[PDB]
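Below is one structure, written out as structure tokens; the observations come after it.
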Amino acid sequence: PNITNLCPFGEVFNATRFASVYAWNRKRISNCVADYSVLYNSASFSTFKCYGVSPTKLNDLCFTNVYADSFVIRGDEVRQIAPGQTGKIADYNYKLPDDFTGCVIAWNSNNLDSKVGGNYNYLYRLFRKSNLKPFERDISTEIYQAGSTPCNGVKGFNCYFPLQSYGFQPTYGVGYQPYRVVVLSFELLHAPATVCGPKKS
Amino acid sequence: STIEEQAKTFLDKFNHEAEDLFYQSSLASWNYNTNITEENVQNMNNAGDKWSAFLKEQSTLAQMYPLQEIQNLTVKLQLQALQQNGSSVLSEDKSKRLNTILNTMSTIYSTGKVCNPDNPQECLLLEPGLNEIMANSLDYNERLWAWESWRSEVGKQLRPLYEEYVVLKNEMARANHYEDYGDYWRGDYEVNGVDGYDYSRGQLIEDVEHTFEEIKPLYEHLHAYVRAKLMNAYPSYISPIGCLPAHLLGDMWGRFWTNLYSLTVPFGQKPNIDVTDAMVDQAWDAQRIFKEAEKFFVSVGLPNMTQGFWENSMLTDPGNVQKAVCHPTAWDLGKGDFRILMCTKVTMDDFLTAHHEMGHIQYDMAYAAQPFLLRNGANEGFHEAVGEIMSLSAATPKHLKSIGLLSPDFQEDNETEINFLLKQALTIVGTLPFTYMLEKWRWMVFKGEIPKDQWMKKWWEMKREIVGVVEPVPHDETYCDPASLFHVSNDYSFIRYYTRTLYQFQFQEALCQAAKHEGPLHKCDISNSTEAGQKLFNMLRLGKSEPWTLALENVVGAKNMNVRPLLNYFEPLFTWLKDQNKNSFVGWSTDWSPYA
Ligand SMILES: *[C@@H]1O[C@H](CO)[C@@H](O)[C@H](O)[C@H]1NC(C)=O
Ligand SMILES: *[C@@H]1O[C@H](CO)[C@@H](O)[C@H](O)[C@H]1NC(C)=O
Ligand SMILES: *[C@@H]1O[C@H](CO)[C@@H](O)[C@H](O)[C@H]1NC(C)=O
Ligand SMILES: *[C@@H]1O[C@H](CO)[C@@H](O)[C@H](O)[C@H]1NC(C)=O
Ligand SMILES: *[C@@H]1O[C@H](CO)[C@@H](O)[C@H](O)[C@H]1NC(C)=O
Ligand SMILES: *[C@@H]1O[C@H](CO)[C@@H](O)[C@H](O)[C@H]1NC(C)=O
Ligand SMILES: *[C@@H]1O[C@H](CO)[C@@H](O)[C@H](O)[C@H]1NC(C)=O
């Protein structure tokens, strides 16, 4: 029939500021019409790697909920946003499951997220005692204990601050320029699936 | 848990903050170099003080991890590099005195202005006022006046300063568990802990003497030929049996002999390989020069330049309003930012310099995957050698014909190859005894073999024995003749040029054997060869992670620096010089026979 109520993809992709990778934003998208061909046919995306589903049948299938996780990482760290990968982002910041169904969309944002003095508003958890579970968020700012001695809250010897800033500048190389990453997670649950694609007339 | 994991976490909180501070400092230095303004000087000084204070605090924090409880070789290498005290082990009063001495030597060398007595209304600085006189004059007493007046002023200012400098540097080095400051400089080539590939600080001097003993016949024949030609240029001053007078070598100190190519050319009647006019006729911009260099590096299989390279480099003189340093320098600013600062003219020299500096950029890009404190050459020789091999390959007539800069019907006979090889020998072979003699003299000064009252009597004795160059008039101990040169007055190692020269021809033979070149070594071009680029990039990707002996095994298949590729490179010239020296006398006498 006649279709209205499009899914809010403008508030995810066209957001004026993105979150840090340690505190990645998660938006649950439900009960609307998701047009994925607008994203796939855009020339503005550098990575559109979909795992577990193909982009051509996205516009046909229907899903119960859509999870839109948004963050900013480096250029060389986009490869770590994948199932089964290893690195600082995968182990300590944002972990994807092996049985992941969804798409990882990344694009260069050196124009917005880099300033000439250095943009230090973006952080990445550099140290944690254990690797993250999939879809876990760690926003703790407790001092990492690398040694037997107790830290006692002071960043002294062997006791380091967990979150380390990225220093984005516009004169950086392509492997160090900021990349905005949106990960869409598609799951089907026993509840009635309500996020369906648009139907042609 | 364990000490090794603690050191690894410390090395990560080092690396990640260090890369960003080194970036800030390097960007401030770049903004000073492209824009000489006093606030940029202040910003550079602030960034440098932050960088030095951060290195002091991390050196203070790195020493608390003992070395013998760490088994991973790379972690131990980074911790060894970080745990050096440097000047920090010395007391604050003596450290301030040493820093003041270094700064005042820098000001004396940089702002040294000398002109003729009784005509003091204007004076000439070293660059370019004295350089042009030394490189272009044909008058004996004018060059003698300039040489003696500059060594009088500079040496009589710098001699007590150098006497303080040697004592302070020896104190710092023995405080750092070294024998002397010469051992500290030789510790750059020290490899410890690798089975078979270990290299000692004491083996460096033995290897340098062993290679120079094989250098010596070629240099003796070249010296005899240059002596005969300078006898033709200056009829009565030069003796057939004696050494060359010091002020006649075409440069201020005798560092290079390349300004004597006009006087000592074998076949003037034959044409030159100058390609300047051809680029002027086709209107080659400096952008086209760098694009042709990039085409050379993509032809061998190396990665091409980043977009940020073309956006952020200064390849042209900015103008009258904005001042910049004219010296060509390749900058690895960090974080994938690679730039070249060169005031590029349309000349062959600037084109070869563009190839040399883009070779520096390729070397810097190759070890970008390494951790921050391992982002260097395996030694100080490789970093310059990988640019000099590009300077070798780009200068070949095959490369000039391939890019269209030379006529395809240009006749390559043996005479042009002889005079080209003689020019390359005056540039390359002539600097080797001067470099070896200077480093051996500085090593003997630091070791205490030469007392302070006997520095110059030994020094000229060394120059007659090794370089075959005699002083015009005798100098007493009020002179300081070595410290008139840039590297020795500003605390720089000097053996990097000797090691660079030998590694250059070793790499050249390795890549030409890889490229299956079937002719003479100097006729060899490494373009179009993917396997030569792969053999290069295997060593290039290592950086400082592996020992330089293992890197040399990776390229040439040898565990030590070798002298035979250089002699193979100049073998047509060696046979020609042996043919031309039948009537004349090869070798020199250390006596005062020409003039004293
Ligand atoms: C986001 O921004 C781009 C460029 O500004 C624009 O073309 C696009 O329509 C916007 N919205 C979406 C949903 O992509
Ligand atoms: C160089 O410095 C001057 C200082 O007055 C400034 O006005 C100018 O914009 C600078 N130029 C560049 C290219 O940085
Ligand atoms: C040494 O440490 C690096 C990481 O810092 C690691 O990749 C490498 O495998 C280690 N080498 C050995 C022999 O354990
Ligand atoms: C550096 O100096 C400190 C203090 O003098 C000393 O404890 C340390 O052993 C020195 N480092 C080395 C490598 O000798
Ligand atoms: C480097 O080479 C690749 C492939 O040949 C090309 O796509 C790229 O545009 C080149 N880089 C630049 C800055 O032109
Ligand atoms: C160059 O080649 C010609 C032709 O054989 C020969 O006569 C001449 O002696 C050669 N000269 C040298 C220096 O090899
Ligand atoms: C290298 O390859 C290019 C591309 O085919 C070719 O034009 C050039 O002539 C080659 N170089 C030589 C020396 O043949």
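Numbers in chain B track Swiss-Prot; the residues on display, in order, are 19-614.
For this deposited structure, the header notes the method as electron microscopy, 3.3 Å.
Just so you know, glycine gets a Cβ as well, placed from its N, Cα and C.
As a published mutagenesis entry, B:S19 to P appears in Swiss-Prot alongside the note: Increases slightly the interaction with RBD domain of SARS-CoV-2 spike protein. Cβ neighbours of B:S19 (mutagenesis position) (same chain, under 8 Å, six or more residues apart in sequence): none.
Look at B:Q24 (mutagenesis position): DSSP puts it in a helix. Cβ neighbours within 10 Å of B:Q24 (mutagenesis position), excluding its own Cβ and spanning all shown chains: 19. In Swiss-Prot, a mutagenesis experiment is listed as B:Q24 to T, annotated with the note Increases slightly the interaction with RBD domain of SARS-CoV-2 spike protein.
Here Swiss-Prot describes B:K31 to D as a published mutagenesis experiment; the accompanying note says: Abolishes interaction with SARS-CoV spike glycoprotein. DSSP gives B:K31 (mutagenesis position) a helix state. Just so you know, the Cβ of B:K31 (mutagenesis position) picks up 19 other Cβ atoms within 10 Å once every protein chain is counted.
Looking at Swiss-Prot, the entry for mutagenesis of B:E37 to A says: No effect on interaction with SARS-CoV spike glycoprotein. For B:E37 (mutagenesis position), the Cβ neighbour count at a 10 Å cut-off comes to 17, with all displayed protein chains included.
Swiss-Prot documents B:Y41 to A as a published mutagenesis change and attaches the note Strongly inhibits interaction with SARS-CoV spike glycoprotein. Taking a C-beta cut-off of under 8 Å and a sequence gap of six or more, B:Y41 (mutagenesis position) has these contacts in its own chain: B:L351, B:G352, B:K353, B:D355. In three-state terms derived from DSSP, B:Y41 (mutagenesis position) belongs to a helical segment.
The note that Swiss-Prot attaches to the published mutagenesis B:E110 to P is: No effect on interaction with SARS-CoV spike glycoprotein. For B:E110 (mutagenesis position), the count of additional Cβ atoms within 10 Å of its Cβ stands at 8 [all protein chains shown].
The secondary structure of B:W477 (chloride binding site), as reduced to three states from DSSP, is helical. Marked as chloride binding site by Swiss-Prot on the basis of experimental evidence: B:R169, B:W477, B:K481.
Secondary structure from DSSP puts B:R273 (mutagenesis position) in coil. The note that Swiss-Prot attaches to the published mutagenesis B:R273 to Q is: Complete loss of enzyme activity. Does not affect amino acid transport activity of SLC6A19.
Recorded in Swiss-Prot as a mutagenesis result, B:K353 to H, A or D carries the remark: Abolishes interaction with SARS-CoV spike glycoprotein. All chains included, 22 other C-beta atoms sit within 10 angstroms of the C-beta of B:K353 (mutagenesis position).
Here the residue is the original one, but Swiss-Prot notes a mutagenesis experiment at this spot, B:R357 to A: Strongly inhibits interaction with SARS-CoV spike glycoprotein. Around the Cβ of B:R357 (mutagenesis position), a 10 Å sphere holds 26 further Cβ atoms from the protein chains shown.
Here Swiss-Prot flags B:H374, B:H378, B:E402 as Zn(2+) binding site, drawing on experimental evidence. Contacts of B:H378 (Zn(2+) binding site) defined by a Cβ separation under 8 A and a same-chain sequence distance of 6+ are given as B:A348, B:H401, B:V404, B:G405, in order along the sequence.
Per Swiss-Prot, the feature active site, proton acceptor maps to B:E375. Annotation note: B:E375 (active site, proton acceptor) sits in a helical segment as assigned by DSSP. All protein chains considered, the CB of B:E375 (active site, proton acceptor) has 25 other CB atoms within 10 Å.
Neighbour density for B:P389 (mutagenesis position): within 10 A of its CB lie 20 other CB atoms from the protein chains shown. According to Swiss-Prot, the mutagenesis experiment B:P389 to A carries this note: Slightly inhibits interaction with SARS-CoV spike glycoprotein.
Experimental mutagenesis is annotated in Swiss-Prot for B:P389 to D, with the remark: Increases very slightly the interaction with RBD domain of SARS-CoV-2 spike protein.
Secondary structure at B:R393 (mutagenesis position), as computed by DSSP, is coil. Neighbour count (other Cβ atoms within 10 Å of the Cβ, all protein chains): 19 for B:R393 (mutagenesis position). Under mutagenesis, Swiss-Prot gives B:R393 to K with this note: Increases very slightly the interaction with RBD domain of SARS-CoV-2 spike protein.
Neighbour list (B:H505 (mutagenesis position), Cβ cut-off 8 Å, at least 6 residues apart, same chain): B:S511, B:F512. Here Swiss-Prot notes a mutagenesis experiment, B:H505 to A, with the remark: Complete loss of enzyme activity.
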Between all pairs in B:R169, B:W477, B:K481 (listed as chloride binders), what's the biggest Cα distance, rounded to the nearest Å?
16
Under DSSP, is B:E110 (mutagenesis position) helix, strand or coil?
helix
What subset of the recorded positions B:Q24, B:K31, B:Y41, B:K353, B:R357, B:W477 has a Cβ positioned less than 8 Å from a Cβ of chain A?
B:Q24, B:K31, B:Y41, B:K353
Going along the chain, which residues six or more apart from B:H374 (Zn(2+) binding site) have their CB under 8 A from its CB?
B:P346, B:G405, B:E406, B:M408, B:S409
Between the recorded positions B:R169, B:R273, B:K481, the one whose Cβ has the fewest other Cβ atoms within 10 Å is B:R273
Could you give the Cα-Cα distance between B:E110 (mutagenesis position) and B:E402 (Zn(2+) binding site), in whole Å?
35
Integer Cα-Cα distance in angstrom, B:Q24 (mutagenesis position) to B:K31 (mutagenesis position)
11
Provide, as an integer number of angstrom, the distance between the C-alpha atoms of B:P389 (mutagenesis position) and B:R357 (mutagenesis position).
20
